[PDB]
Amino acid sequence: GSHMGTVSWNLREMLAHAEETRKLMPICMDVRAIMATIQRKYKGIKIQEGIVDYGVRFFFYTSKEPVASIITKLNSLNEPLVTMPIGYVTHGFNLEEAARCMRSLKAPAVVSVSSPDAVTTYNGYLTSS
């Protein structure tokens with residue numbers, strides 16, 4: 001596994017993949033349901049805002065940041081990623097706006113969705129004809 005592009009994975013598969021690939025994984029802190037999951041496994045890490053290299057190369061972020069700025073902070077690093085879309089539900093965004101806003105990323109990343117049929121939809125927007 002080396003390519004990018006959208007998939008339909010869960011938190012488990014993202015975490016697993018991120019471990020194996022050593023690739024970066026961003027996490028919206030706001031989603032305390034994800035925080036608990038990660039904090040259970042990775043407990044010796046105190047959650048901090050920003051890069052937390054501990055086991056998996058995490059990037060915890062605040063949903064109040066503009067999708068734009070938060071993307072730019074990944075773009076600076078230029079590191080390859082795996083996550084679900086950065087301005088989606090985690091910004092109150094629709095999947096279309098999410099893709100549009102997330103095209104402003106300049107680092108090569110895996111995206112996710114909640115189901116396999118949504119993959120082709122979201123990728124559709126990442127072409128934008």
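First residue shown is number 1, and so on along the chain.
Method reported for this entry: solution NMR.
Heads up, the Cβ atoms here are built off N, Cα and C, so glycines get one too.
Among the natural variants in Swiss-Prot, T21 to A (Swiss-Prot position 1361) has the note: In strain: Isolate Shanghai QXC1. The residue drawn here is the original one. All chains included, 17 other C-beta atoms sit within 10 angstroms of the C-beta of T21 (variant position).
Mapped onto three states, the DSSP output places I45 (variant position) in coil. Annotation of the natural variant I45 to V (Swiss-Prot position 1385) in Swiss-Prot: In strain: Isolate Shanghai QXC1.
A distance of 20 Å separates the Cα atom of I45 (variant position) from that of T21 (variant position).
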